[PDB]
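Participant: Have a look at the structure that comes next, please.
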Amino acid sequence: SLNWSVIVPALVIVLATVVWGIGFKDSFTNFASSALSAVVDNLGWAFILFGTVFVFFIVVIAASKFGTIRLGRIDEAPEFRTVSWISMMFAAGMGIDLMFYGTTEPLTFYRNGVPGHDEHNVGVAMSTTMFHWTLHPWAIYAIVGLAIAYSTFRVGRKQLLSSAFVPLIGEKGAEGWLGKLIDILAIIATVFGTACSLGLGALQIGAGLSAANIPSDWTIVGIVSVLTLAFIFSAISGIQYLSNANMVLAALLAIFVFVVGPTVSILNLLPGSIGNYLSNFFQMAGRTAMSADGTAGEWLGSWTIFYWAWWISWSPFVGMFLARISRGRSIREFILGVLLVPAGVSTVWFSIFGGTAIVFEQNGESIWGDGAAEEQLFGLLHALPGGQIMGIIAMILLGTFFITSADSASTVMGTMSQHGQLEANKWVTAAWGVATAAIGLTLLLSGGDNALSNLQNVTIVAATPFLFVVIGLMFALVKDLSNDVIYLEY
Amino acid sequence: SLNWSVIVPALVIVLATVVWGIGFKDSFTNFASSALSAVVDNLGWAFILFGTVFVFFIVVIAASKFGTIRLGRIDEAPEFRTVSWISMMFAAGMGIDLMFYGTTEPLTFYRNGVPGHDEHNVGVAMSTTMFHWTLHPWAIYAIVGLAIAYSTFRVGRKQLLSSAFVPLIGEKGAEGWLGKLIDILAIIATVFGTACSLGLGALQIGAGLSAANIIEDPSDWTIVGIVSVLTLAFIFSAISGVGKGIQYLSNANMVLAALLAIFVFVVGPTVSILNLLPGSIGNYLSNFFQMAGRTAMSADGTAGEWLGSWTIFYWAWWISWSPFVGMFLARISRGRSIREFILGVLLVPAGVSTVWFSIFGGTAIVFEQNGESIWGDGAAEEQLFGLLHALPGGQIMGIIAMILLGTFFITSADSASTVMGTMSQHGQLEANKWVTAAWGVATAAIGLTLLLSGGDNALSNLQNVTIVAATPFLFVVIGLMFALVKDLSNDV
Amino acid sequence: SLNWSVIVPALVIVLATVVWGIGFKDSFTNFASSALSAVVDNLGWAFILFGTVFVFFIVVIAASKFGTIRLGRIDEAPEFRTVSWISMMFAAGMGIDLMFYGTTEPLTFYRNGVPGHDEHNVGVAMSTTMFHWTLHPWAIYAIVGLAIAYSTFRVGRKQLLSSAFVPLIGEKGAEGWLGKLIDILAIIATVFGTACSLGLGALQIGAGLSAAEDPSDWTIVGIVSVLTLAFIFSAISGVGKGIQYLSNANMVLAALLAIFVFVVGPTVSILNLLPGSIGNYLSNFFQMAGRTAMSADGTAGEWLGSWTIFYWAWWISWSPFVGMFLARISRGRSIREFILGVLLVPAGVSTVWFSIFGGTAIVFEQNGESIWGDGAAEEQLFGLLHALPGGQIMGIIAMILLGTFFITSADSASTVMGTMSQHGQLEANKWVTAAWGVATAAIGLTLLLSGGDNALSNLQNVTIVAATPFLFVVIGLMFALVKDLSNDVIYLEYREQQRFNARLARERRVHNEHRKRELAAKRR
Ligand SMILES: OC[C@@H]1O[C@@H](OCCCCCC2CCCCC2)[C@@H](O)[C@@H](O)[C@@H]1O[C@@H]1O[C@H](CO)[C@@H](O)[C@@H](O)[C@H]1O
Ligand SMILES: OC[C@H]1O[C@@H](O[C@@H]2[C@H](O)[C@H](O)[C@@H](OCCCCCC3CCCCC3)O[C@@H]2CO)[C@H](O)[C@H](O)[C@H]1O
Ligand SMILES: [Cl-]
Ligand code: NA
Ligand code: NA
């Protein structure tokens, strides 16, 4: 039974964008690049303040008595081995996002410097990206992951975000407004969040193509068309297979750069980027548009605030995944797992790519070149022996990522587009994929030169509504837990 | 029971110094500016070290099992309500200075910079101000007020500074060599503290009168015209019982303070004041230790004088109010829990202050940034109003800022003038009106007395003297830190 | 009993290194300098990373439930009682360098500045030295001293060091390709280190004996002979515990010239440096823990090579003797009580030591009276106290100090190396221990010839290069210390009770939601 009460109000907005954006582009590119400014100016304090509130909240919940509570029936144990569990989180924190920013993120920070500091600064270059890909995001994925796991396993509600809000709102199934609105926002967010990955991943393919068979905007459509097409072919079975073919390619690329690049230096950056990240954490936690001397405003809009929005928009999906994979875990074991494990991949993957990118800058090999993030990865690879064949596998890996990232995404979307049915309808899954690949393709076309700007801009806008929901999820979750049987028994 | 035995040495010493101030003169203006510089040069290390140990100690103790143990028989609903339990604490410890320094403190640090930092650093500016007004001070308040509220409302010992040390002292020798000298220092430092913070506070009101009185602050006419309205503003708030006086007075003060802050928040630079919430907190945590460890040995041995004007002076300043502030914080929490009490005198005056400073100092800095500075000549008393007048409805709001200056002083005087009578009556919670009104009119006398040297000066002088006289107290809070653990331990 | 499959191949390599130094040099000198220049370069990242991990590990372990697990059978009271307990730990712990470094290292960082900072940074100066001399080096010790203490006393195996790896590789089958090689490295690393510390220790005594004029040579060979004779005796006067006299005497003396430079020198400038040092330390903690050769801007390669990475790789080489020696003394003390007697206390005295000595050295530097004498660490100690009322008179006890401060690291060391030669026993046994002592001195003054200073300076470099695998040992010792610790009866009994309570409570719960759910069907 497809809950149309949600499917359509979320299809109105998804279509409206792929309507007043693709053809009627002027009003789109304009409205977007000003609406993004509206929220970053008056709501940046929100993304920032609550962004670190999540990391605290979630840590104190782990350390709380709630930690011993078991996501499932009383004294229930896990469905999988711990190491099997961990390896599903290692692969959980991997994909387009790390491909695209792995090289340019720390690079840009080193080359252009950071508000509150100066250029050519490794420590700050590294600890800043650590900031963007470690504790902060996964706290959000933990908040949403936990809320879902708890409501669907421990209390046996529907696997919908709306359900996690029962303690506060419900008010029955919280139906009508709110319950529907929460899940409606959950859908929208998931779409644009993944549309932001499918998008820039598609324009990292294009840039990669300029390293073999060889800017024509048409190609981007050509790219998306084939990938979104393979998405439909492989949505009839699969994800479990390619998500395993991803970890070989990715490991091949990383292990490659690690050996064939400045091995010792990359290694140096492990303790470095972790030691810096802990030293600067709160300084970074304290950067708003008021620093540095009312100057760090613009930067924050293009990094810290963007990411924050993107992480929050991707929490309905990633939250589902973790919950769906952590049944039987204690709340404490869950939190610590979701925080510490995924961040291991980030830390390493950035030290591998962004690490050698920094070393090339210092040694005059600079792979910057016109400063187009999209074509920086291949810039890196090419500077390494055998990096001409690696630059291709890098594309084939982005290709496979695109698909799987859209399989898993749409599954979760179908799941919440019909009363939280785990049994995903193979049609309502595909219907959400090509719909996501639409706005992914829309943000690319509507911008051209900028592209990446609007691709980051609108997601910042599609996410801001859902920020307040995650914020409320903190309240909906302390109530559930303090009303738990075990906690009332202790 | 008019204790007695200790009032003699007090009254005569508070009298001897006030004669040294109006009589000999100069030789007393010599002491203040040299004695203070003496303690700050030598005991400086002991203020900033045990200053950060005071903070980690109450945190550890509140997070410990002892946090759960109530401060009563076991079942005893708190005498006063919640939002007033708080109001009373904040509005009793905090003086008038929060009114001005909320603007000056941040603005100054921004303009000039602080040791080991370049100027115009917004983060460092908010951080250092918080470091001075948030966690640290309210720790050297909690530690005293807790030791007391426990020594009495849980053990039973008379509400006296000597009883809290019983677990260390001869357990009854708290009425001899030390016991006496402690209750004496506690009243001498409580009389002086209230003395100058009264008359000298009346001067702040003088300059504050810039949109109303408009000079020349009729030399002494309006200064005495303020000391009168002020002295005859409390003394009744105290003797009329906390019920309508202290309690209701402190709740009004908070509502107006709240009201004023909300004004400059909405009409002022909102999204900026809003950004300085994470900015201030984040920078605070980020800078906490490097400033917890800023000593006169940095930078390269230069911050000594800056510390002498700020950090250290404050630690001595607050240590100088603990006697009568911790005494009032205990009496307002009959059946409060140690854990809640602590995170009720720490984790809320800190919140309040952080919001306060971010709103006022944040605005002062947003103006300074857009070239529309409100520094003007650099006087504290006028910066606040200069800040207000710059906003629509500023002149109007100026008058309720004036009301706030009075209330912010009086709520501290009336509340602290009750404790003057209690520690002069063997430690009676309830005190005779004729004694708590005598100690309020015997300080207004010495405060109004030092208005003979033209004005100010001697008031600021004896202030500094009170600090060097209340310096022994730093060692009290260290030891009180010991006679609270080796007392909470011998519980049940 | 004696282990002639460990003690034998130990001597065959401690002698092949002799020939390397004396009968060759160059190939010795150059290699000894080209080797650590590779472990610093290639394994530096790991020294740095795990050095900080160590600190956290035994800190959580301490505050953990494993915390109150007595070191030895449940009852059992301390064998020495405190005071002298931590007193001798600091004795086997910090050599003669705490003297000629506790004063010159704060000054050198202040005067030359530290990577990522300007010079004359009093904060960073006190900050960085603590980083090298407090929490990070004593973690390396407590971990080793814990694995071993728990292993021998609580469980009940040999004092031998590979008795801590039975948890990972066999109840005793950990004997062959590994285990005995761990013992063989330990016995080697101890012989070398106790030898160099004797040669370079000696070369210093004289270079510092110019306090209260003649150079060195020969009249310095007589100095090593009063030490190599005083640390071997020891042996008796215990029995085997003459260490108490000396070790527990480094308080009255060291506290004496400490309280001297404290009251005579700039008392307030030191006092101020107490919060200044702690505060700054905590503040720069993770910054320093993050500092590698890729920061700053790819520049701090050499400074770390000369300072931090060399320090870490140095404490890891020393870890065996201290870890082993820290095993006893601690018998009958909580995992917690032991972790705080190896961390907080030594870290607390080192702070005050650096504040007073290294502190005034920074103060004189500020007022113009620089103590920096051509950059010689030897004189700088004496050159400083010479500038104080009682300069020569204290320079004497400072000289008696650097003398006793050495033999405490040799008398205990010998005790240990002798223990790891006789199947890990705890009794004196005069010789063997004394046999390891004289044989230690052999290289001390044999290396000294044909090579000059480079002899002991390159040997003590090689000692490290052949002790770097120990890094990995202290890494794995974490996995053993916890895999072992978690099989403790008191603990197994603890969690087993928790498991039962989880089941039982669930039983009560699940039988109530039945009663009241049908009891609530009675209210149809
Ligand atoms: O998930 C296990 C939990 O572990 C403890 O805390 C959380 C585990 C911390 C380690 C997390 C790491 C694992 C993943 C990778 C990095 C992080 C307790 O809260 C405990 O109550 C909890 O469960 C414990 O394990 C027993 C095994 O069934 C339980 O029966 C329960 O009694 C408890 O002892
Ligand atoms: O650009 C580097 C390439 O040239 C050589 O470099 C060596 C090697 O990388 C050599 O491995 C390196 O030092 C070794 C690092 C030791 C750390 C050991 C870890 C390595 C892999 C993870 C587990 C253990 O130093 C050199 C400089 O990088 C290598 O031989 C490789 O061909 C390749 O790494
Ligand atoms: Cl449970
Ligand atoms: Na007040
Ligand atoms: Na020693």
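Per Swiss-Prot, chain A residues shown: 57-270, 274-296, 301-553, in order.
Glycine residues also receive a Cβ, built from the backbone N, Cα and C atoms like all the rest.
These came from Swiss-Prot, pasted as-is:
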- A:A147, A:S306, A:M310: Na(+) 1 binding site (BINDING)
- A:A148, A:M150: Na(+) 2 binding site (BINDING)
- A:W189 to C: Mildly decreased betaine transport (MUTAGEN)
- A:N309 to A: Decreases affinity for sodium ions (MUTAGEN)
- A:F369 to G: Decreases affinity for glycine betaine. Decreases betaine transport (MUTAGEN)
- A:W373 to A: Strongly decreases affinity for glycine betaine and betaine transport (MUTAGEN)
- A:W374 to L: No effect on betaine transport (MUTAGEN)
- A:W377 to A: Abolishes betaine transport (MUTAGEN)
- A:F380 to A: Decreases betaine transport, but has no effect on affinity for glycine betaine (MUTAGEN)
- A:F384 to A: Decreases betaine transport, but has no effect on affinity for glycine betaine (MUTAGEN)
- A:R387 to A: Mildly decreased betaine transport (MUTAGEN)
Participant: Looking only at C-alpha atoms, tell me how far A:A147 (Na(+) 1 binding site) is from A:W189 (mutagenesis position), rounded to the nearest Å.
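Facilitator: Approximately 14 Å lies between the Cα of A:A147 (Na(+) 1 binding site) and that of A:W189 (mutagenesis position).
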Participant: Which one of these mutagenesis positions, A:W189, A:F380, A:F384, has the sparsest Cβ neighbourhood, judged by other Cβ atoms within 10 angstroms?
Facilitator: A:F384
Participant: Could you tell me the whole-number distance in angstrom separating the Cα atoms of A:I270 and A:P274, on either side of the 3 residues that were not modelled?
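Facilitator: Here the Cα-Cα span across the missing residues works out to 9 Å.
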Participant: For the binding-site residues A:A148, A:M310, which Cβ has the most other Cβ atoms within 10 Å, all shown protein chains included?
Facilitator: A:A148
Participant: How big is the gap, in Å, between the Cα of A:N309 (mutagenesis position) and that of A:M150 (Na(+) 2 binding site), rounded to a whole number?
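Facilitator: A:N309 (mutagenesis position) and A:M150 (Na(+) 2 binding site) have their Cα atoms 9 Å apart.
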Participant: Which chain neighbours of the Na(+) 1 site, leaving out A:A147, A:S306, A:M310, have a Cβ atom within 8 Å of the mean position of the site's Cβ atoms?
Facilitator: A:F146, A:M150, A:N307, A:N309, A:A313
Participant: Give the number of CB atoms, excluding that of A:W377 (mutagenesis position) itself, located within 10 Å of its CB.
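Facilitator: A:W377 (mutagenesis position) is surrounded by 26 other Cβ atoms within 10 Å.
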Participant: For A:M150 (Na(+) 2 binding site), identify the closest of the recorded positions A:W189, A:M310, A:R387, judging by Cα separation.
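Facilitator: When the Cα distances are compared, A:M310 comes out closest.
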Participant: By CA distance, which of the binding-site residues (A:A148, A:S306, A:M310) lies nearest to A:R387 (mutagenesis position)?
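Facilitator: Looking at Cα distances from A:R387 (mutagenesis position), the smallest one goes to A:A148.
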Participant: In sequence order, which same-chain residues at least six apart have a C-beta under 8 angstroms from A:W374 (mutagenesis position)?
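Facilitator: Listed in sequence order: A:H192, A:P193, A:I196, A:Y197.
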Participant: Select the closest residue to A:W377 (mutagenesis position) from the following binding-site residues, measuring between CA atoms: A:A148, A:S306, A:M310.
Facilitator: A:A148
Participant: Taking only the Cα atoms, work out how far A:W373 (mutagenesis position) lies from A:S306 (Na(+) 1 binding site), in Å, as a whole number.
Facilitator: 22
Participant: Counting across all protein chains shown, how many other Cβ atoms sit within 10 Å of the Cβ of A:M150 (Na(+) 2 binding site)?
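Facilitator: Within a 10 Å radius of the Cβ of A:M150 (Na(+) 2 binding site) lie 21 other Cβ atoms.
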Participant: Measuring Cα to Cα, tell me the gap between A:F380 (mutagenesis position) and A:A148 (Na(+) 2 binding site) in whole angstrom.
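Facilitator: So the alpha carbons of A:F380 (mutagenesis position) and A:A148 (Na(+) 2 binding site) sit roughly 11 Å from each other.
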Participant: What's the number of neighbouring CB atoms sitting within 10 A of the CB on A:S306 (Na(+) 1 binding site)?
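Facilitator: Other Cβ atoms within 10 Å of A:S306 (Na(+) 1 binding site): 21.
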Participant: Nearest by CA distance to A:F384 (mutagenesis position): which of the recorded positions is it, out of A:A148, A:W189, A:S306, A:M310, A:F369?
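Facilitator: Comparing Cα positions, the candidate nearest A:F384 (mutagenesis position) turns out to be A:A148.
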Participant: Expressed to the nearest Å, what is the distance separating A:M310 (Na(+) 1 binding site) and A:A148 (Na(+) 2 binding site) at their Cα atoms?
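Facilitator: Taking the Cα atoms only, A:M310 (Na(+) 1 binding site) lies 10 Å from A:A148 (Na(+) 2 binding site).
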